[PDB]
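Here is the structure we will look at.
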Amino acid sequence: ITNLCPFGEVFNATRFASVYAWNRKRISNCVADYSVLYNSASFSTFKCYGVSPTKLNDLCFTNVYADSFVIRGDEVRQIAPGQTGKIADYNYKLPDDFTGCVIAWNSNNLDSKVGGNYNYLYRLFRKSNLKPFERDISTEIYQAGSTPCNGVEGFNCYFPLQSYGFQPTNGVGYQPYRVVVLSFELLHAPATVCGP
Amino acid sequence: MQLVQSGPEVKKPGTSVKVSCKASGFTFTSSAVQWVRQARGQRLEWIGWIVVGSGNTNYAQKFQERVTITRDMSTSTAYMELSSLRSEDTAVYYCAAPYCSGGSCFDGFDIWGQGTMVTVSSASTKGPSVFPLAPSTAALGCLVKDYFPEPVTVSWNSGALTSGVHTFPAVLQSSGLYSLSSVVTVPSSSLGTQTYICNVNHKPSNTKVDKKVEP
Amino acid sequence: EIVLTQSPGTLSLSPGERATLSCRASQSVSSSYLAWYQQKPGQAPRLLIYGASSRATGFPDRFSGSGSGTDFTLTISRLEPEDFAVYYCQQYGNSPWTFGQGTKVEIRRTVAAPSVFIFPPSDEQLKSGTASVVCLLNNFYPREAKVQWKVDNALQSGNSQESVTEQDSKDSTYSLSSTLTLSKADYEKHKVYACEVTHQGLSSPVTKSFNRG
Ligand SMILES: *[C@@H]1O[C@H](CO)[C@@H](O[C@@H]2O[C@H](CO)[C@@H](O[C@@H]3O[C@H](CO[C@H]4O[C@H](CO)[C@@H](O)[C@H](O)[C@@H]4O)[C@@H](O)[C@H](O[C@H]4O[C@H](CO)[C@@H](O)[C@H](O)[C@@H]4O)[C@@H]3O)[C@H](O)[C@H]2NC(C)=O)[C@H](O)[C@H]1NC(C)=O
C-alpha cells in the first residue's frame, strides 16, 4: 500500500529559509515519490548531476537532506562543484565530488513581492572560504584591519549581511529562483529512503 | 596598484555630473571607496564613503542632498551623481581605497587616484585674449586672460629660457573666465639685444599664439 | 567634532629640525583609527603613520610621532628638503570622517630686497582688451605681501588682480606680481600710474612711470 513522506511541504510553502540560515530537513524511513518531480513537473532547470534522473525511483540512498534557498536569477548557476562567486565560498557550499540532485524554479510570486524583503540577506565577508556541508548560523562584525573594533561600527568593521532588494517588477536574470538541493549520502550505512 | 580617472568634465550651472574611478591592481570585490573635494589653494572636505563590497553609504552635512553614489560592480569602477550643481563646486573629486586582497587588509587609505576637473561655467569655450608684457635689472613675461578654464602650457621658443619663468596659477574672473601669467626674470642686462617668444598652446580650442616680446 | 586646528602654522628651517606638529582633537579619539596624510603641490597625498602606533609600509625614515586622544601629537626629526609640503591630519570611526586644518612648512632664507619695475601697456591699448599695467616684485621670502597705489586723478580700487607662486625648490623663495585691471574705454582720466611695494628691507619705493599719451 505504501505511503509518502512529507517531501512536498518542504518544496511548497510561503516563507523559505534564507541564504545563510538555510534549512536542512532530514528525511528517512519513507517512500519519497520522486515521480512527481521529473515525470510530471513544471520546474525549470532540473539538471541534478550525480545520478541519472531516469529510474531515480528504483535506486535509493541512505538519508535525504532537503535544502531550501532563494537566489537572484543570474546567481542560480553558482550551485556547482565549487566554481566561483558569493555562493559556495561564503554561503552554503557544495562539497567536491558530491552526489545528489539540484532543482531551481522561478518564484516571481508566492512570497516574492514589492519592497526589498526584510529577510533574504547575503552571507558575505567571512575570513575563510568555508568548508562543505557546515552551516553558518552566526553573526558578528567582520575584521578588515589592524585594530579590532570593540563592538561599535565605523571605519571598516563591515556588517556581513545585506538584504536582497528585489520585487515583482525586476528583470529576467534577477527575479527570485527558489532552489532545492536534495542531498544523498554515500557511506557504510543501509539505505532508508527507498521505494517506487 | 594603479587607479585612473576620467577626463576633465565640463557642465552647466545646475544640470548633473558623474565621475569614474577605475580600480585596478587590488581586489575590488571586498574593499571600500571614498570620495573627497579639493580646489585651488583651499582645504579638503570629505564627501562620502562607499563600502563597495556591499553598498552602504553616508554623506557630509552639506552633501546629504544633491548627492548619491553609484555602485557599478562590473568593470571595477565607481560613480556618484551630484545634482543641482552650484558655481562653487569647481573641484577635483579624487578617490581612495585600501589595499585589500584576501579578506583582511590595510587600514590606512593608501591607494589613491588623480581626480578630474569640473568647471560649472557658461561653457562658451572662447579663445584666450593674450597680450605681451613689453619690458620697462628687470624681468619680462607674457599675459594670458579671458579664456574658458582649460589646461594651458607655455613654451619659451627653445625648450629653454626657463631662467626665472613664473607661471602663476589660474584665477577665476567675474563671469567665470580664467586668467594667469608667465614672467621670466632677465638672464642679464640684455635690454637692447635678442628677441623672445611667448609661445603658448591651447589644447581644446586648438591654437598656437606666438607673440615676440620686445621693447 | 571639528575644532582640530593643528597648532603649528608655517615653520621655516633647513634640515637640522627637531620640529613637531600637533593634531588637537575635540574628544579623545580611539587610536589606530587615525591617519596622517601628506599632500604635495600639484599631486595626490600619501600616508605616513596609520594610527599613531606603527609606520606605513614603506616611506622615508627619520620621523615617526604619536600622541594622546585630544592631543595626537607627531614629530619630525631632520628630514630632507624634499618633504616640505602641506600635511593633513585625519580621523576615522565616527561619521562624518573629518579631516583637519592641515600644517604648512617652509625654509629659512634670510630675506633680501628685490628690484622694482613697471610695465606700461603698449599703444595698442586704445583698441585692446583692458588698460592694465604690470608690476612684479622678485623673491620675497616672508609671508607678508602688500601693494598699494595712487593712480593719476582717480580714487577707487574696484578691480585689482594679484598672482603669487608657491615655494621654489631651488632657493625657497616666493614671488608675486601685480597687474591691476581697470577701465579701458576711457584712457583719459588715469595716465601716470602708481605701483608700490613695502617692506622694512625695501623702505619707501618710487614708481611714477612714463607719462602716457
Ligand atoms: C506542493 O505545491 C505544488 C505546487 O507547485 C503542488 O503541485 C500541484 O499538486 C496538485 C495536486 O497534487 C496537482 O493537481 C492535479 O491536477 C490534476 C488536473 O487534472 C489534469 O489531468 C487530467 C488527467 O490526469 C486531465 O484529464 C485534466 O483535464 C487535467 O489536465 C488532477 O487530475 C490531479 O489529480 C490526480 O490525483 C487523483 C488522486 O490520485 C487521481 O484520482 C486523478 O485521476 C489525478 O491523477 C491533481 O489533483 C497540480 O497539477 C500540481 N501543480 C503542478 C504540477 O504544477 C503539490 O501538490 C503540493 N504538494 C506536494 C505534497 O508537493
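By the numbers in Swiss-Prot, the shown part of chain A spans 332-527.
The deposited model was determined using electron microscopy, 3.7 Å.
Using the three backbone atoms N, Cα and C, a Cβ is placed for every residue, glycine included.
Per Swiss-Prot, the feature domain 'BetaCoV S1-CTD' maps to A:334-527; the stated evidence is experimental evidence.
Listed in Swiss-Prot as a natural variant, A:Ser371 to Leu is described as follows: In strain: Omicron/BA.1. Following the DSSP three-state reduction, the secondary structure of A:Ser371 (variant position) is coil. Its Cβ placed at the centre, A:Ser371 (variant position) has 7 other Cβ atoms within 10 Å.
For A:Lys444 to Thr, Swiss-Prot lists a natural variant annotated as follows: In strain: Omicron/BQ.1.1. Counting every protein chain shown, the Cβ of A:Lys444 (variant position) has 11 other Cβ atoms within 10 Å. DSSP classifies A:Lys444 (variant position) as coil under the three-state reduction.
Note: A:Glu484 (variant position) has non-local neighbours A:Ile472, A:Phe490, i.e. same-chain residues 6+ apart with C-beta under 8 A of its own C-beta. One entry in Swiss-Prot concerns the natural variant A:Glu484 to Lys. Its note says: In strain: Beta/B.1.351, Eta/B.1.525, Theta/P.3, Iota/B.1.526, B.1.1.318, Gamma/P.1, Zeta/P.2 and Mu/B.1.621; May enhance affinity to human ACE2 receptor.
According to its DSSP assignment, A:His519 (mutagenesis position) is coil. As a published mutagenesis entry, A:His519 to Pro appears in Swiss-Prot alongside the note: Increased resistance to human covalescent sera neutralization.
In this structure the alpha carbons, written CA, of A:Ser371 (variant position) and A:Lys444 (variant position) are 28 Å apart. There are 5 other Cβ atoms within 10 Å of the Cβ belonging to A:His519 (mutagenesis position). DSSP classifies A:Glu484 (variant position) as coil under the three-state reduction.
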